[PDB]
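Peer 1: Here it is, the structure in full.
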Amino acid sequence: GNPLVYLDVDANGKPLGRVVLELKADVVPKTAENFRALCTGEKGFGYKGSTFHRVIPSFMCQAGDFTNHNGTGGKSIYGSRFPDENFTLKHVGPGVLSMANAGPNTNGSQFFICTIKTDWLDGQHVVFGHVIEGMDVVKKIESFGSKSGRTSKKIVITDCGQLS
Ligand SMILES: CCn1nnc(NC(=O)c2cccs2)n1
């Protein structure tokens, strides 16, 4: 079945709880597999220890730059970047999980979790999952963001992995 994965998130070293995500491998298998493997670390690199570097309330929480920690970096399990798989899934509401990019065919490791319907991103960012449990933890993360995206506490993925 579709992978079920988790992110355990801290703020300034204090646990906020766990976000559980379903990865829709039945629709975007290549994109789902990249995220799954970056959660387990099985390729020797991944999300463990990296940050939510940009968090904008009433928009989205962005993470996954485990190379430069500022939105300029990241890499996929396939190479530096990989193509846009498809745009079949849409940004339907809060809790959508989607890939960040710098234009067409620039997916790496950066991703975002929506806190509102971001339908204006449809057809430009590859959606690949959604929050199963822990939207309250996502709201905690959101509360440490700002309109510029700068966070008022250091938000870290303390641990991550796969549940099924
Ligand atoms: C919706 C969150 N998000 N997803 N992808 C992005 N990328 C950017 O904003 C930029 C990339 C390069 C210069 S700006 N943001």
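Shown for chain A, in order and in Swiss-Prot numbering: 44-207.
Backbone N, Cα and C atoms are what each Cβ position is placed from, and that goes for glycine too.
Swiss-Prot feature annotations, pasted as is:
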- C203 to S: Blocks Ca(2+)-induced mPTP opening and reduces hydrogen peroxide-induced cell death (MUTAGEN)
Peer 1: Sequence gap of 6 or more, C-beta under 8 Å: which same-chain residues meet both conditions with respect to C203 (mutagenesis position)?
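Peer 2: Looking at Cβ-Cβ distances below 8 Å from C203 (mutagenesis position), excluding near sequence neighbours, one finds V48, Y49, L50, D51, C82, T83, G84, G89, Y90, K91.
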Peer 1: Quick check: in three-state DSSP terms, what is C203 (mutagenesis position)?
Peer 2: strand
